[PDB]
Amino acid sequence: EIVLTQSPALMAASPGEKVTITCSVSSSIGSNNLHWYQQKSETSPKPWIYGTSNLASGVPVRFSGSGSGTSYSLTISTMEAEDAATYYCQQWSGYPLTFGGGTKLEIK
Amino acid sequence: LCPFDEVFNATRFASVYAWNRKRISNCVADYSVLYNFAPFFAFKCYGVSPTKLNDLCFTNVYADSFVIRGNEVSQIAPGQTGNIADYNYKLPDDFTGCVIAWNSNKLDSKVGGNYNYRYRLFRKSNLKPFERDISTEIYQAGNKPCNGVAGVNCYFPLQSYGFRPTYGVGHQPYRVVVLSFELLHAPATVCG
Amino acid sequence: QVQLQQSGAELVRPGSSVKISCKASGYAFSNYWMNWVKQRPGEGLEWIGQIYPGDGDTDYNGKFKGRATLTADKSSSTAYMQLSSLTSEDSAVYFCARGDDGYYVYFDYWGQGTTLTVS
């Protein structure tokens, strides 16, 4: 089973500040087969970045994923209070779909 | 006329983890046969004019034929790292050839599931360019020496693609045939 | 408008019978794959199975395989999940996610999630 690890379990951020969420994959996966979902507390997750760079519908322009191979990164240039959530990187290359442990983004 | 018929019109392509390399030489190669043959979801040539293929001479032409999901076709290119590119089939930095990919959903996907086509999900070292790896020993992912057993901490390396006709457009099976041109100090027997 | 609706939460004693329904509205139900995601409390989500409403094709995750049966009805556009031998670990919010048919494949739409209680 492909196993996903996300670098911060929680994160502390401030508006106007870059913060990066690193999703480290055991075995390299195609960037087209890694996606990021935003789960605000106790709500249904909605797709946020699909394909590691292509934002989904309604996604703010600040969000932009990066990376390829094993190490995948999500970065927000500025952290609005709306940006606080838990982000779950997913992989679909290896069939049993393994979401990341999640990075609970919180404001400083 | 070079056997572009056999390569492109194969009844069943090889799995990506063990891709069949067909070195074609001593024959006249016409690349107008490519265009008519298949819809060509992606046709990218690196380091070569697609036009000058017809009028250029090469001593050895390599055809690497395999089936990969559409999302992994972009992995087949110099400078690309991923699952296929790192583990199953890799191209050199200065790869000179044409990467040819067309969808095969009505052909290579079965309604219940197609578990014939596999890829190398786990490997210790990323492939050196153009290499082939068919060793299926259980990956020693766990600290415990795996001792040739498949289970927790010890994964069987080939995970089936499991194509189905109704999968997403990304995951429908694309048969990829990749061409490579040598031009070493040999009688150059492929031309126009 | 596209949105996936889901049945309310239920409490079930440890047993073999439970049925959770997903309601699909706004799109052709049979066209798009339907997959379920289980989110254990205070854990990252995991993927249960995949059901194609068009013909009823089923893909399951390894652990849930054979334990949870996924079926859908084209007529009412309902996607079901039935689990067996419910244990305290099975208590988790169950989402129904519609895998996208685009070049990238991802869970474009999700159900509100149903809370299963095993007690």
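Residue numbering: from 1, along the chain as shown.
Header entry for method reads electron microscopy, 3.6 Å.
Every residue, even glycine, has its Cβ placed from backbone N, Cα and C.
Database features, via Swiss-Prot:
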| type | residues | note |
| --- | --- | --- |
| MUTAGEN | B:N9 to Q (Swiss-Prot position 343) | Reduced viral infectivity |
| VARIANT | B:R12 to T (Swiss-Prot position 346) | In strain: Omicron/BQ.1.1, Omicron/XBB.1.5, Omicron/EG.5.1 |
| VARIANT | B:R12 to K (Swiss-Prot position 346) | In strain: Mu/B.1.621 |
| VARIANT | B:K110 to T (Swiss-Prot position 444) | In strain: Omicron/BQ.1.1 |
| VARIANT | B:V111 to P (Swiss-Prot position 445) | In strain: Omicron/XBB.1.5, Omicron/EG.5.1 |
| VARIANT | B:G112 to S (Swiss-Prot position 446) | In strain: Omicron/BA.1, Omicron/BA.2.75, Omicron/XBB.1.5, Omicron/EG.5.1 |
| MUTAGEN | B:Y119 to F (Swiss-Prot position 453) | Decreased HLA binding to NF9 epitope. Increased binding affinity to human ACE2 |
| VARIANT | B:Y119 to F (Swiss-Prot position 453) | In strain: B.1.1.298 |
| MUTAGEN | B:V149 to A (Swiss-Prot position 483) | Increased resistance to neutralizing antibodies |
| VARIANT | B:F156 to S (Swiss-Prot position 490) | In strain: Lambda/C.37, Omicron/BQ.1.1, Omicron/XBB.1.5, Omicron/EG.5.1 |
| VARIANT | B:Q159 to R (Swiss-Prot position 493) | In strain: Omicron/BA.1, Omicron/BA.2, Omicron/BA.2.12.1 |
| MUTAGEN | B:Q159 to N (Swiss-Prot position 493) | Reduced host ACE2-binding affinity in vitro |
| VARIANT | B:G162 to S (Swiss-Prot position 496) | In strain: Omicron/BA.1 |
Which recorded positions (B:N9, B:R12, B:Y119, B:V149, B:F156, B:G162) fall within 10 Å of B:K110 (variant position) by Cα distance?
B:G162
Quick one: give me the count of other CB atoms within 10 A of the CB of B:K110 (variant position).
13
When a 10 Å sphere is centred on the Cβ of B:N9 (mutagenesis position), how many other Cβ atoms does it contain?
10
Considering only CB atoms and a limit under 8 Å, which variant positions from B:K110, B:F156, B:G162 lie near chain A?
B:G162
What subset of the recorded positions B:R12, B:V149, B:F156 lies within 10 angstroms of B:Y119 (mutagenesis position), using C-alpha positions?
none
Taking each of B:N9, B:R12, B:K110, B:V149, B:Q159 in turn, which of these recorded positions have a Cβ less than 8 Å away from a Cβ in chain C?
none
Per DSSP, B:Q159 (variant position) is which: helix, strand or coil?
strand
If you measure from the C-alpha of B:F156 (variant position), which of the recorded positions B:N9, B:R12, B:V111, B:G112, B:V149, B:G162 fall inside 10 Å?
B:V149
Inter-residue C-alpha distance, B:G162 (variant position) and B:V149 (mutagenesis position) (nearest angstrom):
23
When the Cα-Cα distance from B:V149 (mutagenesis position) is computed for each of the recorded positions B:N9, B:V111, B:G112, B:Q159, which gives the smallest value?
B:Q159
Same-chain residues at least 6 apart in sequence whose Cβ lies under 8 Å from B:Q159 (variant position):
B:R118, B:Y119, B:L121
Measuring Cα to Cα, how many angstrom lie between B:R12 (variant position) and B:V111 (variant position)?
17
Can you grab the distance from B:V111 (variant position) over to B:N9 (mutagenesis position)? Cα atoms, rounded to a whole Å.
22
